[PDB]
Amino acid sequence: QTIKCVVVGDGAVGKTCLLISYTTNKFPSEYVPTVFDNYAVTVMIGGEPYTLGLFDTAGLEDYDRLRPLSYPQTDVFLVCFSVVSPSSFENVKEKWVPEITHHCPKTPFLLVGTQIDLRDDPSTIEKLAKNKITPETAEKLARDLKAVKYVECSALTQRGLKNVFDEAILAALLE
Amino acid sequence: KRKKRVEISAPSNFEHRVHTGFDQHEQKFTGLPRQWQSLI
Amino acid sequence: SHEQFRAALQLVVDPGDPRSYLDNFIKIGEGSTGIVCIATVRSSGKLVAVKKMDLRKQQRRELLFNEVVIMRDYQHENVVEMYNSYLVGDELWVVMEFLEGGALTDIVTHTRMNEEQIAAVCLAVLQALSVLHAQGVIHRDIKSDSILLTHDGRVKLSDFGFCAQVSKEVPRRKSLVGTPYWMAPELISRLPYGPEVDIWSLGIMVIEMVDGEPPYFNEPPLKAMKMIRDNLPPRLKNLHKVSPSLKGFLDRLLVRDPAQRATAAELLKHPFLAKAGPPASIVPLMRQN
Ligand SMILES: Nc1nc2c(ncn2[C@@H]2O[C@H](COP(=O)(O)OP(=O)(O)NP(=O)(O)O)[C@@H](O)[C@H]2O)c(=O)[nH]1
Ligand SMILES: [Mg+2]
């Protein structure tokens, strides 16, 4: 039948690139703010076709007025934080989960760590070091929150990318 | 029936159904879902 | 990635093409990974089974390594003998002994087994599982379909495609593997799990042997999994037809907490298994008789 999956999180976190890398195996080189995009793909689940509807929402505060119009009939959420932005990780707890809990309290959600390949990149670690997240920290927040589970991935290298949507898809169909 | 597994395949059939944008000039949305247009 | 896998497999199989010594390839069944044929050895007339698995049609190609490695490195009375494997075109072919008694499934859908036969089957599977689990091999797909019988009623475990290895370095697996109605609740919850998942699945198979089918079978697979995940352990429906010995046995298998589920070695000493009839007692239940 049909699974609805909405992707929310702070701006610049990598929600669009996640979705475009999954659906088409391409990276968008530039950074354009999302207002709203809806995609769909077919996914085979034990030989039976499902439409995975993917609702790419604005992280930017400019388009708050619009975002929750995506939320009715949602089967699963991906609450995204970049693992190289502590501010976006704290906004999972402080903002995003409160939003989706209020509009969609019975709807399961997964915490998605994005941009995990920049955990090695020294360029960005310097600006984390001078200003002064790991799986074990996010997994606690997932168990507390209470997300279905924690998953993480990189849209560039596709590490654990398929697994994000695999667990999202299972989460939706169980509940 | 009893031999149905939970293999989740790779995606196929990409479909970009909606692209909403924002007019710089008129402070307006372009490419809304027509359902939402009444609301705001 | 297709070629790299094909070359990987090439180096692991036996060389050549078994069509060079086998005739009369006739389809016997289908599976998730592929089809099983019977074939004849040209020189002797001995029947063998041949499992054919297309490399392009697997969702996780790496699981095809198990189809070779397990029967190769875990030979045992209660495991299906594997003679050879080969790479023919884009297919993994595994030649193995033909088990003429068929699957346990055929029996439990068309007949009711008594407790002496149930104990005989359970005993054989646990003998196999205890040996596999001692080496950290988890089968991950125990059900009636994975248990095959000889002519004389001896029980062998098959379908190793979904196996995994645990060790001190990797004590748990995370993969969603198996067949919905037989899956352990911790596996469905997406927690790390161990060899205990096989014991749950065995418990579900004991429900097959007494009630004819697994719990929640009339429901769709995904809703059944939610039910297995959230509900208390399922019960035997035919309680009128069951001993306290069997009920006590099944209560050691169907424990939600993996830590308090019995191990295979622990279960080999259980009193219910003292009821086990020999090979012969399963022969009447076969479709022939
Ligand atoms: N190294 C790395 N960089 C990434 C990854 N994903 C995104 N980025 C970087 O971060 C930027 C964020 O892009 P985008 O996916 O549009 O983020 P967004 O969450 O949709 N922002 P908005 O909510 O305003 O639309 C990208 O342009 C890219 O340079 C990733 O997986 N790895
Ligand atoms: Mg964007």
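Note that the numbers count up from 1, one per residue, in the order the chain is shown.
We read in the header that X-ray crystallography, 2.4 Å was used to get this structure.
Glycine is no exception: its Cβ is also placed from the backbone N, Cα and C atoms.
Here Swiss-Prot describes A:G11 to V (Swiss-Prot position 12) as a published mutagenesis experiment; the accompanying note says: Constitutively active. Interacts with PARD6 proteins. Does not inhibit filopodia formation. No effect on NR3C2 transcriptional activity. Within 10 Å of the Cβ of A:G11 (mutagenesis position) there are 16 other Cβ atoms, across all protein chains.
All chains included, 20 other C-beta atoms sit within 10 angstroms of the C-beta of A:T16 (mutagenesis position). DSSP gives A:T16 (mutagenesis position) a helix state. Here Swiss-Prot notes a mutagenesis experiment, A:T16 to N (Swiss-Prot position 17), with the remark: Constitutively inactive. Does not interact with PARD6 proteins. Inhibits filopodia formation. No effect on NR3C2 transcriptional activity.
Every protein chain shown contributes to the tally, and the Cβ of A:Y31 (mutagenesis position) ends up with 10 other Cβ atoms within 10 Å. Among the mutagenesis experiments that Swiss-Prot reports, A:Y31 to F (Swiss-Prot position 32) is described with the note: Abolishes AMPylation by Haemophilus IbpA.
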DSSP-derived structure type at A:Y31 (mutagenesis position), helix or strand or else coil = coil
Cα-Cα, A:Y31 (mutagenesis position) versus A:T16 (mutagenesis position), nearest Å, comes out at 9
End to end over the 3 unmodelled residues, the distance in Å from the Cα of A:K132 to that of A:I133 rounds to 13
Contacting mutagenesis positions for ligand 2, chosen from A:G11, A:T16, A:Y31 when the Cβ sits under 6 angstroms of any of its atoms | A:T16
